[PDB]
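Have a look at the structure below before the remarks.
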Amino acid sequence: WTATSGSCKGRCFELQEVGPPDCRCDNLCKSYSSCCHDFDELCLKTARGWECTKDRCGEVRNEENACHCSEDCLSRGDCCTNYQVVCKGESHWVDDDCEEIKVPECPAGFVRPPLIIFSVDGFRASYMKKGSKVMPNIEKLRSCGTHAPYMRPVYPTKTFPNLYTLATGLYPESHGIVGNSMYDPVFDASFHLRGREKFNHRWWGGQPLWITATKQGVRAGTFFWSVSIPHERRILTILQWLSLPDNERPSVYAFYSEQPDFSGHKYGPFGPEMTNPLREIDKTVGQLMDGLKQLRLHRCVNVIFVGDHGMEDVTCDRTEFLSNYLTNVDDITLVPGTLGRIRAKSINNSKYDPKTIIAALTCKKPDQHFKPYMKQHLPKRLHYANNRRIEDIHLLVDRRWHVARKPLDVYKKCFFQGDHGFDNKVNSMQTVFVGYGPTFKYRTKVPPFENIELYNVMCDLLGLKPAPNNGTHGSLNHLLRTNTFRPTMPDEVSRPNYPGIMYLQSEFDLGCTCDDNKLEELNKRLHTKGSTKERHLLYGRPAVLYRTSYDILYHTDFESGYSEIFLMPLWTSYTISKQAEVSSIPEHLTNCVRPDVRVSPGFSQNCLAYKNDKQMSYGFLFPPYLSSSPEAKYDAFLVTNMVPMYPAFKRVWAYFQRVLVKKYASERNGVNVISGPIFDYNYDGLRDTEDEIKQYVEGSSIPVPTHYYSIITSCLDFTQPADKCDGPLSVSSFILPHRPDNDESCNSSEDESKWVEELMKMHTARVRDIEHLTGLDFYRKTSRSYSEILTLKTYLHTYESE
Ligand SMILES: *[C@@H]1O[C@H](CO)[C@@H](O[C@@H]2O[C@H](CO)[C@@H](O[C@@H]3O[C@H](CO[C@H]4O[C@H](CO)[C@@H](O)[C@H](O[C@H]5O[C@H](CO)[C@@H](O)[C@H](O)[C@@H]5O[C@H]5O[C@H](CO)[C@@H](O)[C@H](O)[C@@H]5O)[C@@H]4O)[C@@H](O)[C@H](O[C@H]4O[C@H](CO)[C@@H](O)[C@H](O)[C@@H]4O[C@H]4O[C@H](CO)[C@@H](O)[C@H](O)[C@@H]4O)[C@@H]3O)[C@H](O)[C@H]2NC(C)=O)[C@H](O)[C@H]1NC(C)=O
Ligand SMILES: Cn1c(=O)[nH]c2ccc(C(=O)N3C[C@H]4CCN(C(=O)c5cc(OCC6CCOCC6)nc(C6CC6)c5)CC[C@H]4C3)cc21
Ligand SMILES: [Ca+2]
Ligand SMILES: [Ca+2]
Ligand SMILES: [Cl-]
Ligand SMILES: [K+]
Ligand code: NA
Ligand SMILES: [Zn+2]
């Protein structure tokens, strides 16, 4: 109940929203049916349109007008945005040459440059080029400010998840808005686009920018607009707030456009009907920039133009139906569309089995346009698992497709030609970033980056300390002229031991077997002391950022940090030059596993547990195939280079090691590789402690990794060998799930050359993802600036064309 009896006179677009039942005059009041009776009349004036004309110039102020062309309008701060152009012979902002903004040029009394965030729903990254003729204002922001060729959204590439990630710097799994539609089993409530429940505060985790600003004494403009308030009125309101006295004036403002998403759904991302919404967005930016120029604020304000996600071609006929796969289709609830989430229709049905649902959905039709996953098996790069609102069963849908439960669902709701929500690496889902203002660089292109990074930059732009978030603070320093955040490397928590030869062969009872001069006796000793370590450890050793017990182990071909707790390396580092040659494992060595005389029996794995364990086999982190000499090859068979691997995963791993590593070395002019295991049993994206481990090799204390990573670094200028690189580096990485089958790869009964590399590409990763997952910190010793290294660690090789 609102007692909507009060008035909006002098209260129009009030910045602090007043408590019910007293009636509201804020920019959100409509969406709560809480506006005062006079709201439309006083606050949503429309009389005479949105532009001055020759004859309106110098008029006597008529308060009924939408915007004013009277002499006093400037001081009052309510001129039509084109006032100085029509009435005072000024040019539109878009027609002025760009001129570097070296310092904020602000009115007296501004304590900091304001920030205006202009967000555009569904503005696909390629619109910047493809619509450039019809967007002259946006193009001036882009070419004159700082821009990326695209910005990567989060998954799912839906509106609420993305806008809330922009607000908070958090993955959907951490901020809680994991979809446009949601069921929270703890609350026993549902969240939908339509309706009331989405307003409840308990959905919305982390700390969004407006709250971060308020808590630190920076005033925030209300970010949210009732959809019926026209764009022109939103702009005029922002311009008005900017004319408030110093003590009342917000420092941050948000404009949101429903376009071009709204049209893109009806017409497809490139439908001829898409030109007009692009034109209309540009005209709005034009009104903002003209308005700012009138207030002499156009070289004072920082402007961010940002989208939430792109838009792909999707139609009704491209729908897969679960009723074509599942005989039990009525015992499940499906969250449908460009992704799928499945749970039980009723928690009192004890015969609902997720395992058989997955199996009934796996590789069933030759061209199947979705792939089922238990959520913990989704690519770790999506960070989409650690929230009770995310159903155990997930369908990753092919771009251009929909999944639905039954055909009735589709023709009882073709309506649409565009949709979004797909995997966030998909090109059609990429969106835009442009920054313009005194704090951004001038005419600068930056590489693509993820929207999780922006909250930190918006905090930097406002002088705020950001709440804990998933950006890597400093990785976007190269967007900024000043206000950079200068981080230190985290301190190493555990120092390693450097064990020498301490154990006799006969002390080892591991059930392991191996059929195995003074010049090269001193030589092998110096290799064990770390003489080739500068060849194999190019960027320093990784720092261990938690308390644990580990050893550095040197060898001719590789260096490793061996964990006495997990009985295996945390990391193994080796360099493969362009010249290097693949040899095979000789037969006298096929099942060779050798005790490592530097490491006690008690901190070692044993062959017997592998023999006993009928499901589990073993692989090696340094590949024997790439040993530098037959003598060095013995080092690769050390029990300390051994890790648990399912036979089905060995197919993957062997092909990577035997074929792909050499291929990358030829193509990249040497590669440095760091490989190791990952334990993420509770799927939170963070290194597990030992008491979190759910699986061991039968009858032993050997813990089973959930994933295996590799980080493959070379010189960005590939005319220089990886081990002799003078400048910036180039990286690609992966986090492969360690799975007892290859059900994920539909063509896996074929030759590894037809499916392994595609699987690795699917599970591409940022070094930073690996850092979270291992508690390690990489590239500690390079000659590059730390900010540049943070940028490299956030890089994701996506394997999408141009
Ligand atoms: C991305 O960045 C984010 C932000 O940095 C990272 O997430 C953080 O990770 C931290 C480490 O896991 C986590 O720290 C925990 O905090 C607990 C206190 O939590 C509350 O307070 C904070 C601060 O204001 C608040 O933000 C939290 O909000 C969460 O919860 C509500 C839902 O209830 C949501 O509104 C909100 O969306 C958010 O949910 C998300 O986080 C939780 C985990 O906290 C998930 O479970 C959800 O699915 C969702 O993803 C909270 O309101 C604190 O209790 C924890 O302490 C336990 O563990 C430590 C180890 O240090 C130990 O000292 C303690 O004893 C304690 O254990 C006790 O409780 C256990 C659990 O009940 C119990 O089993 C034990 O026996 C013990 O008695 C812990 O310190 C932090 O909260 C989140 N922050 C956010 C915002 O998510 C994230 O990791 C990054 N991602 C990646 C990949 O890097
Ligand atoms: C059906 N469906 C789709 O498939 N795509 C859709 C797209 C839109 C709609 C729709 O009309 N809506 C009607 C509403 C329109 C108004 N909105 C906001 O004011 C808003 C802004 C906003 O900014 C956050 C800033 C943070 C700083 O960085 C820039 C962005 N944060 C939110 C929510 C997250 C807190 C909502 C969008 C949401 C609704 C969505 C419905 C859709
Ligand atoms: Ca959207
Ligand atoms: Ca974990
Ligand atoms: Cl959703
Ligand atoms: K076995
Ligand atoms: Na398969
Ligand atoms: Zn949409």
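Sequence positions for chain A are given in Swiss-Prot numbering; the residues included correspond to 51-463, 468-570, 576-591, 617-886, in order.
We read in the header that X-ray crystallography, 2.0 Å was used to get this structure.
Each residue, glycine too, has its Cβ placed from N, Cα and C.
Sequence-remote contacts of a segment are chain residues at least 6 beyond its ends whose Cβ falls under 8 Å from one of its Cβ atoms, and for the domain 'SMB 2' (98-142) they are 282-283, 285-286, 289-290, 292-293, 336-338, 340-341, 343-345. Per Swiss-Prot, the feature domain 'SMB 2' maps to 98-142.
Here the residue is the original one, while Swiss-Prot reports the published mutagenesis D171 to N with the comment Abolishes lysophospholipase D activity. In sequence order, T209, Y306, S307, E308, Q309, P310, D311, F312, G357, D358 constitute the residues six or more apart from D171 (mutagenesis position) in its chain with CB-CB distances below 8 Å.
For the recorded site, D171 (mutagenesis position), the DSSP three-state label reads strand. According to Swiss-Prot, the Zn(2+) 1 binding site annotation covers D171, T209, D358, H359, on the basis of experimental evidence.
In Swiss-Prot, a mutagenesis experiment is listed as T209 to S, annotated with the note 15% of wild-type lysophospholipase D activity. The local packing around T209 (mutagenesis position), expressed as other Cβ atoms within 10 Å of its Cβ over all shown chains, amounts to 20.
The DSSP secondary structure for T209 (mutagenesis position) is helix. Per Swiss-Prot, mutagenesis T209 to A is noted as: Abolishes lysophospholipase D activity.
Taken from Swiss-Prot, the feature 1-(9Z-octadecenoyl)-sn-glycero-3-phosphate binding site applies to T209, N230, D311, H474. A 10 Å cutoff on Cβ-Cβ distances gives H474 (1-(9Z-octadecenoyl)-sn-glycero-3-phosphate binding site) a total of 30 other Cβ atoms nearby, all chains included.
In the three-state DSSP assignment, the secondary structure recorded for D311 (mutagenesis position) is helix. Within 10 Å of the C-beta of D311 (mutagenesis position) there are 23 other C-beta atoms, taking all protein chains into account. Swiss-Prot gives this note for the published mutagenesis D311 to N: Abolishes lysophospholipase D activity.
A mutagenesis experiment is reported in Swiss-Prot for this position, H315 to Q, and the note states: 20% of wild-type lysophospholipase D activity.
According to its DSSP assignment, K430 (mutagenesis position) is helical. In Swiss-Prot, a mutagenesis experiment is listed as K430 to A, annotated with the note Impaired secretion. No effect on lysophospholipase activity.
In the three-state DSSP classification, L770 (Ca(2+) binding site) falls within coil. Applying an 8 A CB threshold to same-chain residues 6+ apart, the list for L770 (Ca(2+) binding site) reads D764, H856, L857. Residues or ranges marked as Ca(2+) binding site by Swiss-Prot on the basis of experimental evidence: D764, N766, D768, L770, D772.
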Requested in this report: Measure from each Cβ of the recorded positions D171, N230, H474 to the atoms of ligand 3 and list the residues where some distance is under 6 Å.
Outcome: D171
Requested in this report: Check the Cα-Cα distances from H315 (mutagenesis position) to the recorded positions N230, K430, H474, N766, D772 and tell me which is shortest.
Outcome: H474
Requested in this report: Check the binding-site residues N230, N766 for other C-beta atoms within 10 angstroms of each C-beta and report the one with the most.
Outcome: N230
**Report entry** Distance in angstrom, CA of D570 to CA of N576, with 5 unmodelled residues intervening
**Finding:** 16
**Report entry** Binding residues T209, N230, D311, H474 (1-(9Z-octadecenoyl)-sn-glycero-3-phosphate) - maximum C-alpha distance in whole Å
**Finding:** 14
Report summary line: Top of the binding-site residues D358, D764, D768, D772 by count of other CB atoms within 10 A is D358
Report task. Would you pick out, from the recorded positions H315, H359, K430, the residue whose Cβ has the largest number of other Cβ atoms within 10 Å? Result -> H359
**Report entry** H474 (1-(9Z-octadecenoyl)-sn-glycero-3-phosphate binding site) versus recorded positions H359, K430, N766, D768, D772 - nearest by Cα
**Finding:** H359
Requested in this report: May I have the list of same-chain residues other than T209, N230, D311, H474 whose Cβ is within 8 Å of the Cβ centroid of the recorded 1-(9Z-octadecenoyl)-sn-glycero-3-phosphate site, in sequence order?
Outcome: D171, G172, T207, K208, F210, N212, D358, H359, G475
